[PDB]
There are 2 protein chains.
Amino acid sequence: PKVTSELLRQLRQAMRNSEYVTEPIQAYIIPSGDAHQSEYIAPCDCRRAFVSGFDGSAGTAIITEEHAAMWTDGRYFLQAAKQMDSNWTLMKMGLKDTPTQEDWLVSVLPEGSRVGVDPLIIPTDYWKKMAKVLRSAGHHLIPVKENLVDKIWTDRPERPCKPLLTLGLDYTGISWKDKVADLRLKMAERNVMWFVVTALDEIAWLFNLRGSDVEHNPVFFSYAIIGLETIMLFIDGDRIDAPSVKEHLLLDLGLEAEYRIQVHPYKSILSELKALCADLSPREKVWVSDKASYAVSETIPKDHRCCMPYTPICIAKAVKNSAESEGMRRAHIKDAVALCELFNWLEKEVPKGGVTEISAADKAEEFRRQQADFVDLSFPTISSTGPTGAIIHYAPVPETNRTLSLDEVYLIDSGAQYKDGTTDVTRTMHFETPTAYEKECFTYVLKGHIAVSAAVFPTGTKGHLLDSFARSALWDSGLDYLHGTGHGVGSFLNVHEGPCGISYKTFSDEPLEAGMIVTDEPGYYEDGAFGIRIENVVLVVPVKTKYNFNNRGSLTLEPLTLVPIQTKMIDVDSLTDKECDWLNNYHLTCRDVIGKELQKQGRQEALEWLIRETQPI
Amino acid sequence: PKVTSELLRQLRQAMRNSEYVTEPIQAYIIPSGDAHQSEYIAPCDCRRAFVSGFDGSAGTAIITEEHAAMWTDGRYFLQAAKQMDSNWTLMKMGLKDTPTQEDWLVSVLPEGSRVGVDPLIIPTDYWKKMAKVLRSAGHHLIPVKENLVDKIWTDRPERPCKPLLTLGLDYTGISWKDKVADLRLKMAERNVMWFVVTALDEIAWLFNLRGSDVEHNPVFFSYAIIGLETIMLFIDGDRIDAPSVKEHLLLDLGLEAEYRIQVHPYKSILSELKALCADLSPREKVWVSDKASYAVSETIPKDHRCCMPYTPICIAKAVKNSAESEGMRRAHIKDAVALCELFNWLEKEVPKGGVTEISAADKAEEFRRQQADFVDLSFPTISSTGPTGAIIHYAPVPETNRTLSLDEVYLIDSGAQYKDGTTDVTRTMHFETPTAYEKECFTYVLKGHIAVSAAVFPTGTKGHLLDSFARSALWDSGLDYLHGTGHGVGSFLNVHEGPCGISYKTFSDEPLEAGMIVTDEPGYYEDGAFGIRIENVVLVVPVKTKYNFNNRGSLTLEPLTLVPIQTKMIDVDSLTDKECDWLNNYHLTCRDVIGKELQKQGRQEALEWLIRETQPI
Ligand SMILES: [Ca+2]
Ligand SMILES: [Ca+2]
Ligand SMILES: [Mn+2]
Ligand SMILES: [Mn+2]
Ligand SMILES: [Mn+2]
Ligand SMILES: [Mn+2]
Ligand code: NA
Ligand code: NA
């Protein structure tokens, strides 16, 4: 484990330093998250890993005068125990006797204690829950503005500050000026004077900009404040002065004043927000996400604070316009070309005995990089053979890197960001003869996949109402999968994007409408044996029906992912005619669209593979 | 219309009377609801009808110095306009230009106005929404303790105060002492000192008592406060002194003190709650429903107020024990006997031309009353032929009472309270030859009904996740129904009971578990032509499956309703084998269970009908 005895000594001393706290605090909370509720935390924000040695993706540390405790989930019980030294106490989340953070605190704190946390990195949700319980026991939760880990972290990496990319109308369908105008119409109809934007993907979409400050998600560290007559963009770096960016943002015009973007330092967000709020008149509202940091939300006086589950940006960007959806189609056509090359290569090379989980993942990236306007992977590839495939959240380590073979089911989940769009696809396959049980499970999963993709439903049906269609065949045999059926997908933006989706986990998802894009990804995982998942990105599209009730219209799903589904894995005699017709048609569509592209790109061998793999059942 | 000019004059004067208000109020709100959020409002509480002349089931009146406005929904636009005189302004809810109550108020009120409402008859939800908007415009929402309509309502009927009925262990499965003990264990594990019970069905279930103060729902006006060491029942009437009731409630013992029920006047609820709250120490909590009246909730100081979506009584009573579920089976067997007699009678009598929607409803009640321990109808019968059937909320009027015929689809939805249990059943039928479209729609509805009833799903699946199964066949052809698929059902208690159910309207319903009872009732309504609904009460039951994932087990539904589904209405060639087998089996189960009962009861003619109507397809 990392030796953290001296780090803890220094942190405990910082907890008492008058420069940071008016009075000493008896406990300090170090969460995983960053200031924007990011999905992938930048190295500079991996404070919990720094103080503990535990560097998994999830975990909350709490340091007291006497104790250092770490809460993490099942993925990490073993990792945390190994990585942390004897200073640390492991709190195994999910287990029956594991105390909550707040109840643990009450049990270890002396009378009338102060508990500190950096307010920029927790939401109000968490603040309220913690503050309540602590207050009951005579304690106080204190926002400590200076991050205490940063104070002791001598060799803390700089915040990533990478180039910006501009996206033109061909890609976005609508200008940033028009997006801001649309947003202001929504603000006016609600007496909102100011809208504070804290989610990095929302800022990227609003200004038609992209970046690479965060892994996978093509976003950049920033905030924005939108007024009715002004715009304030909080961003660091000379990147903002690149000629393409100046031109795109109209920064060297003598333009109309309401579209003049004021560029402020990234650190200035709270002080500029405080100054605007100081000047509010009684009925004036400030819109903020209910997901925003406590520091940002608390800056807005309660009387003026208009919290919302989903900002109007989240709602607008959920529906892809024709430029965006055409980009998604293009991105998927390129991605399928790359996967035809990959799967052909796998069929040739796996029997030779040298293909490993990592080398196959490497090869997937290699083929993707050949395609025009490839940017990066949209998430880390999952490449799992045999028992590894049952581990839903499995990520490579060289010492448990398995060799692909003719005797094990292989699952590959992978995806890319292209300038045109964003992909996410899982296929499960076998290189010789699968067992009947492997085929049985695959076929239940496929039945669910088709039940969702072929579903016809009224406009405005919430996606969660499609989730059980994916599960019916599994459920009938006593099987299930412990994940959601689908999520929204961004347009050259986060592969995991709300507010639409298909899950049993929420009823508050947005009604499905034409232009939304989601995944359809049922699976089945047999611990110690194999895993199966069949995942496509699908576009919500209008569809004509026999009858027309209550007006409104109906919708169905159209796959953008065009990659064969391996027929040897299917118990064909168990399919309905509808399912058989669906797969045959899907396969001919793959052959049409991807085959044309393969021929255009001169990729004969991959085209031959695609034709073999798209034969009817 | 009713002449309400003088009533309004008197109400306007009451709004300024120092005996009722410290200062005059400029507006007064008169809602539909009563103090317990009852489903069926007692005549004495029909205040909105009294002041306006409009006596539909839904509507909110607001009286100002200058205006009298009525908000109601689509069912009642015509009724309200006809029943109210020229003093009244109709506010058509749902329509685009119809203002909300609170925005209408701001538009008609003078500066710095007070708006009054009786706090006993609105929830905090409504109070908060109204108070906020009014406060913004410089106005104040005032709780006015003395109901102002009652002050002017000279011939107001007395509150119903009907006999109480006791239910023994054979019916309830568990004593009230044991229910109170269970509730107290839940209170202790939450540091709750007091639990205020405001829902009439919860009080009935807790004390194993029933009544008839409210139409249909077998409940009695009361409140209860449960402490850890005391019980307080707020109830009026010498009914509490009936020997059976004294014995049941252990009121003439020298019993252990924690089960001594203190009987207080019904009106004393607020003053006794205020006195208990005066004595709370800092960390002591009082449990109240978030549905409770503002008057009750506000009595509890905010620091001590522990609001909950579902009380622990609501959660416990949702799961029927074996005594309760066996009662439900018995009640359904009796109800089916009555319906076999009814449907046989219909087949004989409709061709003679004298059967009307009302006479058929009357006959349904007549046959039910023959059965042992019939108590009353569980809701008003819906009896609709032809176009009436498309009107989801249709209730008889003698001048639109249609004659049943050989040329129209007939829908009958009916149900009873028996001492043993509660029923709710819809059947749709035809007395000669239906059209292909009528059969097409019926078959889509039946497919949905079977998809739900035959569903197999993991324990703890939320019922809302079954809703789309009922709709798939309709949806595929562009049809739908604008109501939920099912609701929970009480045990000799409200036919409409949560917190479980099957609806697109909520994601916050409770996970399904063995012992819950719900309806399965898809339909289809063709405006100006016909309606179809096929409704059974079903019990959630365990079921063995081929495989066993994640432990937990699986569940399915077992119909308690045993009434034939008419095969002439079905496009049989369109059914799957699963659906055909389901119906054949269901019909033989009807024949077994109900046939045995008919034979035992000596009902030969009805038995002959049942055998004809349960032949295989
Ligand atoms: Ca084999
Ligand atoms: Ca006919
Ligand atoms: Mn994926
Ligand atoms: Mn995915
Ligand atoms: Mn009914
Ligand atoms: Mn019903
Ligand atoms: Na999930
Ligand atoms: Na409904």
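Following Swiss-Prot, chain A shows residues 3-619, kept in their order.
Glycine too: its Cβ is placed from the backbone N, Cα and C atoms.
Feature list (source: Swiss-Prot):
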- A:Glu41 to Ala: Reduces activity by 10% (MUTAGEN)
- A:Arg77, A:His395, A:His489, A:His498, A:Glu523: peptide binding site (BINDING)
- A:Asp415, A:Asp426, A:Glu537: Mn(2+) 1 binding site (BINDING)
- A:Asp426, A:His489, A:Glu523, A:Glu537: Mn(2+) 2 binding site (BINDING)
- A:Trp477 to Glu: Interferes with dimerization and reduces activity by 94% (MUTAGEN)
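Feature annotations (Swiss-Prot) mapped to structure.
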{"residue": "A:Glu41", "record": "mutagenesis position", "DSSP (3 states)": "coil"}
{"residue": "A:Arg77", "record": "peptide binding site", "DSSP (3 states)": "helix"}
{"residue": "A:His395", "record": "peptide binding site", "DSSP (3 states)": "coil"}
{"residue": "A:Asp415", "record": "Mn(2+) 1 binding site", "DSSP (3 states)": "strand"}
{"residue": "A:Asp426", "record": "Mn(2+) 1 binding site", "DSSP (3 states)": "coil"}
{"residue": "A:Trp477", "record": "mutagenesis position", "DSSP (3 states)": "helix"}
{"residue": "A:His489", "record": "peptide binding site", "DSSP (3 states)": "strand"}
{"residue": "A:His498", "record": "peptide binding site", "DSSP (3 states)": "coil"}
{"residue": "A:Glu523", "record": "peptide binding site", "DSSP (3 states)": "coil"}
{"residue": "A:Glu537", "record": "Mn(2+) 1 binding site", "DSSP (3 states)": "strand"}
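Taking the Cβ of A:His395 (peptide binding site) as reference, residues of its chain lying under 8 Å away and at least six apart in sequence are, in sequence order, A:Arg77. Residues from the set of recorded positions A:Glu41, A:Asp426, A:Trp477, A:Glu523 situated with their C-beta under 8 Å of a chain B C-beta: A:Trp477. Among the recorded positions A:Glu41, A:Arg77, A:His395, A:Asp415, A:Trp477, no residue is identified whose Cβ is positioned under 6 Å from ligand 4. For the recorded positions listed here (A:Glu41, A:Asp426, A:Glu523, A:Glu537), the lowest count of other CB atoms within 10 A around the CB belongs to A:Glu41. When the recorded positions A:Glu41, A:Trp477, A:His489, A:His498 are screened for a Cα within 10 A of the Cα of A:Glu537 (Mn(2+) 1 binding site), none qualifies. Proximity to ligand 3 (Cβ under 6 Å from any of its atoms) holds for these binding-site residues out of A:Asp415, A:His489, A:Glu537: A:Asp415, A:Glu537. Listed binding-site residues: A:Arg77, A:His489; maximum Cβ neighbour count within 10 Å falls on A:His489.
The closest partner of A:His489 (peptide binding site) among the recorded positions, by CA position, is A:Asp426; the full candidate set was A:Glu41, A:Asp415, A:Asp426, A:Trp477. Here the recorded positions are A:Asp415, A:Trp477, A:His498, and the one whose Cβ sees the fewest other Cβ atoms within 10 Å is A:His498. Binding-site extent for peptide: residues A:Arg77, A:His395, A:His489, A:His498, A:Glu523, maximum pairwise Cα distance 21 Å (rounded to the nearest whole number). When the binding-site residues A:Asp415, A:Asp426, A:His498, A:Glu523 are ranked by how far their Cα is from the Cα of A:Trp477 (mutagenesis position), A:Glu523 comes first. Within 8 Å of the centroid defined by the CB atoms of A:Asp415, A:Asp426, A:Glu537, the record's Mn(2+) 1 site, lie the Cβ atoms of A:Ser416, A:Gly417, A:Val427, A:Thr428, A:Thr521, A:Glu523, A:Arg535, excluding the listed residues themselves. The CA atom of A:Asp415 (Mn(2+) 1 binding site) is located 14 Å away from the CA atom of A:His498 (peptide binding site).
Distance from the CA of A:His498 (peptide binding site) to the CA of A:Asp426 (Mn(2+) 1 binding site) is 10 Å. A separation of roughly 9 Å, to the nearest angstrom, links the Cα atoms of A:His498 (peptide binding site) and A:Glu41 (mutagenesis position). Separation of the C-alpha atoms of A:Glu523 (peptide binding site) and A:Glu41 (mutagenesis position): 20 Å, rounded to the nearest whole number.
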